[PDB]
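What follows is one structure encoded as structure tokens, with my remarks underneath.
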Amino acid sequence: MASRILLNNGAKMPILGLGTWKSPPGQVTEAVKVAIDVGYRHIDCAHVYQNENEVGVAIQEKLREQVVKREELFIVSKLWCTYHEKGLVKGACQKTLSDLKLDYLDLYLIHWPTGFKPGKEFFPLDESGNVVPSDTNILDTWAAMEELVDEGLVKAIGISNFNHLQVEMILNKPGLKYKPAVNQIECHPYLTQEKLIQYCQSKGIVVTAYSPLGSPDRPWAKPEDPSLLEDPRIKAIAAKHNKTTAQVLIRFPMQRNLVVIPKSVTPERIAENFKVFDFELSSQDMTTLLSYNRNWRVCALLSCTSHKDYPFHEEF
Ligand SMILES: NC(=O)c1ccc[n+]([C@@H]2O[C@H](COP(=O)([O-])OP(=O)(O)OC[C@H]3O[C@@H](n4cnc5c(N)ncnc54)[C@H](OP(=O)(O)O)[C@@H]3O)[C@@H](O)[C@H]2O)c1
């Protein structure tokens, strides 16, 4: 297991990164500092997480400390849905750059294919509680992303939560200048994603797996929901290999040629989670983990199920 995967922009991306969704602002600076100290070189961020300033304090401090060089870090952020308009993309990217203490991002993603009405509210509502769409489509937002590459603000651009028909729409865009480098999607043993992965990889698009542990701290968790970290079938594979269940859940996507971004703010788990380059799951282990699929999503964007570009009506 090599630590980096080659993207279709010619740059290399670390296959393990640290997630930051739900990381409290008073904990995430120390989480990112610890992560860099114990070997992480990739941090997954987003403006909608409301903690980029605090992530940036950690990055800046480790660059100033000369723990790492900027060229050795791979920092990812995402354009939120209320900024899909031509005239707002650059300022959204630049706010993220300012917050993160950076002069460029390694990768900038369209967070979801759905554009929303611009304004202060991240989920603007009509009176009856529906999210209010933007009329701007994925293709014009993609052209705005391409301009960020050509202005030096981002090294790579990509997409997130795009279904295969939406990836195809990008790839078939008239006058396409840069292909997406990455599609970041939910992926774990309960949502194994073979078709969408198979499609993206066949096109040279690297897939990043989010919520690889099943997001036990997701805000809408219900007790009756399945639990990867407690699944005795997965705990058995981990015991066989003398690893934790989380380490198996992180190694799994790595052996599918995916990038994976487990989140923690607990120092011991941050270190735990990185110690996944010294063991191999067998093919039988991999097939067995894949067999647990049940099409279960942490992130189903339920307020947006009538948006024209809602991604999860399509089989994949
Ligand atoms: N593109 C998108 O739309 C999108 C959507 C969802 C997620 N993401 C990205 O993917 C990242 C990861 O997904 P996620 O945050 O949903 O969830 P996750 O990484 O699947 O799970 C995070 C949870 O697992 C716990 N945990 C971490 N390591 C553990 C270990 N070794 N043992 C036991 N528990 C452990 C964490 O607790 P503590 O933190 O308390 O240690 C936290 O409660 C996000 O943070 C975000 O960066 C992107």
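The header says X-ray crystallography, 0.9 Å.
Yeah, the Cβs are placed from backbone N, Cα and C, and that goes for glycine too.
Now, the feature entries from Swiss-Prot:
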ACT_SITE  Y49  active site, proton donor
BINDING   10-19, 211-273  NADP(+) binding site
BINDING   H111  substrate binding site
MUTAGEN   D44 to N  Reduced glyceraldehyde oxidoreductase activity
MUTAGEN   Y49 to F  Complete loss of glyceraldehyde oxidoreductase activity
MUTAGEN   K78 to M  Reduced glyceraldehyde oxidoreductase activity
MUTAGEN   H111 to N  Reduced glyceraldehyde oxidoreductase activity
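Shown on the structure are the features that Swiss-Prot records.
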residue: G10; record: NADP(+) binding site; DSSP (3 states): coil
residue: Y49; record: mutagenesis position; DSSP (3 states): helix
residue: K78; record: mutagenesis position; DSSP (3 states): strand
residue: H111; record: mutagenesis position; DSSP (3 states): coil
residue: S211; record: NADP(+) binding site; DSSP (3 states): coil
residue: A221; record: NADP(+) binding site; DSSP (3 states): coil
residue: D231; record: NADP(+) binding site; DSSP (3 states): coil
residue: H241; record: NADP(+) binding site; DSSP (3 states): coil
residue: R251; record: NADP(+) binding site; DSSP (3 states): helix
residue: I261; record: NADP(+) binding site; DSSP (3 states): coil
> Highest CB neighbour count within 10 A among the recorded positions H111, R251?
Replying inline: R251
>> Rounded to a whole angstrom, what is the C-alpha distance between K78 (mutagenesis position) and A271 (NADP(+) binding site)?
In response: 25
> Which one is closest to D44 (mutagenesis position) in space, judged by CA to CA distance, out of the recorded positions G10, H111, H241, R251, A271?
Replying inline: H111
> For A271 (NADP(+) binding site), what is the secondary structure by DSSP, using just helix, strand and coil?
Replying inline: helix
>> Whole-number answer please: how many Å between the C-alpha atoms of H241 (NADP(+) binding site) and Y49 (mutagenesis position)?
In response: 35
> Within the set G10, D44, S211, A221, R251, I261, which recorded positions show a CB-to-ligand 1 distance under 6 A?
Replying inline: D44, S211, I261
> For the recorded positions listed here (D44, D231), which one has the lowest count of neighbouring CB atoms within 10 Å of its own CB?
Replying inline: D231
> Counting across all protein chains shown, how many other Cβ atoms sit within 10 Å of the Cβ of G10 (NADP(+) binding site)?
Replying inline: 9
>> Between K78, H241, which of the recorded positions has its C-beta surrounded by the fewest other C-beta atoms within 10 Å?
In response: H241
> Just the number: how many Å between the Cα atoms of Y49 (mutagenesis position) and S211 (NADP(+) binding site)?
Replying inline: 15
